[PDB]
Amino acid sequence: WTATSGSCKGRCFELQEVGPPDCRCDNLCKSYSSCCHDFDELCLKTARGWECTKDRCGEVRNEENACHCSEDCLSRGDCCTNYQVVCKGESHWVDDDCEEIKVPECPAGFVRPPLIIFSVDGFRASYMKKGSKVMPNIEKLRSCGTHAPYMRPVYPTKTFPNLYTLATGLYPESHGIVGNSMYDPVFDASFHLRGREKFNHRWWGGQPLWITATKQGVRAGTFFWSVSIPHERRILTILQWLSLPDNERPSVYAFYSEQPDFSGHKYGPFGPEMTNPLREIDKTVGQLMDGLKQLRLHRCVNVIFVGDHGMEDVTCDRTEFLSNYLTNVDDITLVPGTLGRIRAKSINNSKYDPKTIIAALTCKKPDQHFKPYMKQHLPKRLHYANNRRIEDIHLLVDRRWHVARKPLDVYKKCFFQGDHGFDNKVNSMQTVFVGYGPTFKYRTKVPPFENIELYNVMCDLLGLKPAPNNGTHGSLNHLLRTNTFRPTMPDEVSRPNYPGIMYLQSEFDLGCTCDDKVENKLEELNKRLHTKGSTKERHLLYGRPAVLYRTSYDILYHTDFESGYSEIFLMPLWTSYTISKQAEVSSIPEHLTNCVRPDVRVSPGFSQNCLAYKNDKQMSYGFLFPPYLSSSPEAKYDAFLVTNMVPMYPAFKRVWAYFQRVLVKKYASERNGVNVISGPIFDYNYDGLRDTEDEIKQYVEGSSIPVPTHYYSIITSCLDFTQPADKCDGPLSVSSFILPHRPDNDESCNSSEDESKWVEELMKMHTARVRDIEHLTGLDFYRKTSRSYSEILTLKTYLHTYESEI
Ligand SMILES: *[C@@H]1O[C@H](CO)[C@@H](O[C@@H]2O[C@H](CO)[C@@H](O[C@@H]3O[C@H](CO[C@H]4O[C@H](CO)[C@@H](O)[C@H](O[C@H]5O[C@H](CO)[C@@H](O)[C@H](O)[C@@H]5O[C@H]5O[C@H](CO)[C@@H](O)[C@H](O)[C@@H]5O)[C@@H]4O)[C@@H](O)[C@H](O[C@H]4O[C@H](CO)[C@@H](O)[C@H](O)[C@@H]4O[C@H]4O[C@H](CO)[C@@H](O)[C@H](O)[C@@H]4O)[C@@H]3O)[C@H](O)[C@H]2NC(C)=O)[C@H](O)[C@H]1NC(C)=O
Ligand SMILES: Cc1cc(OC(F)(F)F)ccc1COC(=O)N1CCn2nc(C(=O)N3CCc4[nH]nnc4C3)cc2C1
Ligand SMILES: [Ca+2]
Ligand SMILES: [Ca+2]
Ligand SMILES: [Cl-]
Ligand SMILES: [K+]
Ligand code: NA
Ligand SMILES: [Zn+2]
């Protein structure tokens, strides 16, 4: 109940929320049906429109007007945004040349430049160029401030997951808003767009910017605007808030536009009807900037123009129906659309089997426009698994398509021409970023980055300490003129051992054999130096990774590669090697096909053994430094050391072998040498973070040899590819992947064909940031380069997406 008998007199858009049943006057009351009787009358005035006209100038203050052109309006802070242009001969902000804002130019009593976030729903990245003619205000912001060609949203590329990611710096899996629709089995409760349950605090995890500000004494305008409140009114309210007394005035503000998303759903991303909503957004930006200029705040405030996601073409006829695949269609609940989430309709149904559901959806039709996954097998880059609200079964839907349960669900629930929600690597889903203000750089283009990074920066902009989040703090320092955050490299927790030769061949009983018994200080003084690390400068280019957790490991040196070998996990945590453009691919000699050799630097008790692999009918093995890339017949024997061995399903060996035999050389050719760091990943609880030994759910049979869930590689070269990887004088270029270590190739529908038709495509799907690999391994890469740490942080957040140009 709300006793709405009180009044909004003088309380219009009050910054503090009074406790019911007292009537409210804040910009959220509409969505609660708790506004005072007079809210519309007093707080939502519309009389006379939004602009001053020539004959309104100098008028007598008439309180019924939506905004004012009277003389006292500046002091009252409630002029129409175009007042000075019409009545005082001022020019529009857009018509002014831009001038570098070297320092905040703020009125007395402003303790810090305010931050205004102007967020636009469905603003596809390519609108910046494609709509440039009809958006002069946005275009000045863009070219005069700091801009990226695009900003990468989070998966799923829906509104609430993305806006809440912007506000928290967290992946949906951590903030909890994992879709526009959700079921939480622990609450036994459902979250919906329409409805009231979504206003319950328990859905919303992490700590959004407005709470971070508030707890640290920085006042915030409210972020959520009711749909019925017109854009012009939202602008004037922000401007009014900015005219408040120093002690009452917020420092951070948000504006939100439902457009161009709203129109985009109806008309498609480039429907002719899209021009108008883009003009209108630009007009709103103009009004904000004119209002700021009126208040002498246009060289004081930092403005962020940011979208949540793009928009793709999607029509009713491009819909896959689960009823064309499943006989048991009525025993499942589907969260439908641009992604699919499946669970059992009833928990009392013990005949529901996810395994057989997945099988029935796997490569069943030639051009099938969705792919089923168990959530832990989704590409790690999506970070979409560690939350009880994410169903075990997931469908990644092809761009331009929908998935639905039954045809009736489509024609009884074509309407739409656009939608979004797809994989966050899809060009059509990319959105925008522009920063303009004293704290951002002048006329600067920055590389694309992820929206998870913005929280940190908005914290920097407001002098706040960010709550723990998924951004990498410092990776966006190159956006900022000042207020940079100077991060320091994490301290190494474990130091390596450096074992020499300590064991005789005969101390090993591993059931391994090798045809290697063939024999001179020419080639023996030489091989000593290689095992002490004489070629280490070539194969270990950026210093050894640091181990950021407590463990026992050995640095092992070799002619062709260096490794950090875990005595705990019985394999390298990392294997580093350099392949020059000139390097040659050889095959494995017939006599050495099954060759595995004990490593005399490492005890039998800390080694794998061949027997376990013989007994395990499911599990074979591969090597991290590839035998094919050995520098010499003699060097090749090193690649067969038991300490270079890792467990691999035969199905995965097809993938790995093609990577090592074909792709590494190809990348070396194309990139002028590559440095490769490869290794295992263990993430059995799919939390994106390195497993402790007690979290491993699978071993090679009859052994303590743990089975990785994934294999990674980080592939680094010179950004200036006219320089070789091993002699680079400037910025680096990287591409990485985290390949799932699976017993089958069910994910690849073409896998019965040659590796040259499917493997690289799989790898591309599982592209990763070095930073993702850091979370998963507890290692820290690039410790010793000539590059600034901030640039390295940027490099570590880079994702090679394999899409076309935007
Ligand atoms: C992206 O960034 C985020 C933020 O940094 C990273 O997430 C953090 O990871 C930490 C490590 O996993 C984790 O720390 C744990 O916190 C536990 C208490 O956490 C509560 O309090 C915090 C602070 O206010 C709060 O943020 C948490 O909020 C979570 O849960 C609520 C309610 O469920 C949600 O509203 C909210 O959205 C959030 O949910 C998410 O996180 C939880 C895990 O906390 C997931 O389960 C969800 O799926 C969802 O993703 C909490 O309210 C604390 O109890 C933990 O301590 C246990 O483990 C340590 C190991 O060191 C051990 O020493 C302790 O003894 C203890 O073990 C006991 O519990 C075990 C399990 O129940 C049991 O087995 C043992 O026997 C013991 O009894 C731990 O310290 C931190 O909470 C999250 N923070 C957030 C916001 O998610 C994330 O990792 C980053 N991602 C990547 C890829 O880098
Ligand atoms: C939470 C945050 C952080 C920001 O930025 C940051 F945190 F990054 F700083 C910015 C804004 C915000 C919040 O934004 C808002 O004010 N609202 C949240 C989004 N929202 N959606 C609606 C809605 O009902 N629909 C509009 C879209 C649409 N299209 N078709 N149908 C619909 C139906 C109303 C609102 C109000
Ligand atoms: Ca949206
Ligand atoms: Ca884990
Ligand atoms: Cl969803
Ligand atoms: K085997
Ligand atoms: Na297959
Ligand atoms: Zn939408």
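We're sticking with Swiss-Prot numbering for chain A, so the shown stretch reads 51-463, 468-573, 576-591, 617-887, in order.
Header says: X-ray crystallography, 2.1 Å.
Backbone N, Cα and C atoms are what each Cβ position is placed from, and that goes for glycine too.
Taken residue by residue, the domain 'SMB 1' (54-97) breaks down under DSSP into 9 helix, 4 strand, 31 coil. The domain 'SMB 1' annotation in Swiss-Prot covers 54-97 and is backed by sequence analysis.
For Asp171 to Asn, Swiss-Prot lists a mutagenesis experiment annotated as follows: Abolishes lysophospholipase D activity. Annotation for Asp171 (mutagenesis position): spatial neighbours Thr209, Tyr306, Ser307, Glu308, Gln309, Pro310, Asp311, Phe312, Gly357, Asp358, criterion Cβ-Cβ under 8 Å with sequence separation of six or more.
Applying an 8 A CB threshold to same-chain residues 6+ apart, the list for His359 (Zn(2+) 1 binding site) reads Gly172, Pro203, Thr207, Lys208, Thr209, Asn212, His474, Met483, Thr485. The Zn(2+) 1 binding site annotation in Swiss-Prot covers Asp171, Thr209, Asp358, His359 and is backed by experimental evidence.
Under DSSP, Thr209 (mutagenesis position) is assigned to a helix (H, G or I) in the three-state scheme. In Swiss-Prot, a published mutagenesis experiment is listed as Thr209 to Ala, annotated Abolishes lysophospholipase D activity.
For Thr209 (mutagenesis position), the number of other Cβ atoms no farther than 10 Å from its own Cβ, over all displayed protein chains, is 20. Listed in Swiss-Prot as a mutagenesis experiment, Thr209 to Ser is described as follows: 15% of wild-type lysophospholipase D activity.
Feature annotation from Swiss-Prot assigns 1-tetradecanoyl-sn-glycerol 3-phosphate binding site to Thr209, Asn230, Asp311, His474; the stated evidence is similarity to another entry. DSSP assigns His474 (1-tetradecanoyl-sn-glycerol 3-phosphate binding site) to coil, not to a helix or a strand.
Residues or ranges marked as 1-(9Z-octadecenoyl)-sn-glycero-3-phosphate binding site by Swiss-Prot: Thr209, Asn230, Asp311, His474.
Within 10 Å of the C-beta atom of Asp311 (mutagenesis position) sit 22 other C-beta atoms, taking all shown protein chains into account. Under its mutagenesis entries, Swiss-Prot includes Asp311 to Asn with the note: Abolishes lysophospholipase D activity.
Contacts of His315 (mutagenesis position) defined by a Cβ separation under 8 A and a same-chain sequence distance of 6+ are given as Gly172, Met361, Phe470, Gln471, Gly472, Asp473, in order along the sequence. The mutagenesis experiment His315 to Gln is recorded by Swiss-Prot, whose note states: 20% of wild-type lysophospholipase D activity.
For the recorded site, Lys430 (mutagenesis position), the DSSP three-state label reads helix. For the mutagenesis result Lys430 to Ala, the note given in Swiss-Prot is Impaired secretion. No effect on lysophospholipase activity.
Distance from the CA of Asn230 (1-tetradecanoyl-sn-glycerol 3-phosphate binding site) to the CA of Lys430 (mutagenesis position) is 21 Å. For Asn230 (1-tetradecanoyl-sn-glycerol 3-phosphate binding site), the same-chain residues 6+ apart in sequence whose C-beta sits under 8 angstroms from its C-beta are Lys208, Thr209, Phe210, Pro211, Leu243. Residues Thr209, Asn230, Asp311, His474 make up the record's 1-tetradecanoyl-sn-glycerol 3-phosphate site, and a Cβ search at 8 Å around their centroid adds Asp171, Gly172, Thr207, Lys208, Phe210, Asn212, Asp358, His359, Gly475 from the same chain.
Flanking an unmodelled stretch of 2 residues, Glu573 and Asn576 have Cα atoms 10 Å from one another. In the three-state DSSP scheme, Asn230 (1-tetradecanoyl-sn-glycerol 3-phosphate binding site) falls into the coil class. All protein chains included, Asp358 (Zn(2+) 1 binding site) registers 28 other Cβ atoms within 10 Å of its own Cβ. The distance from the Cα of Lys463 to the Cα of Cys468, across a stretch of 4 residues left out of the model, is 12 Å.
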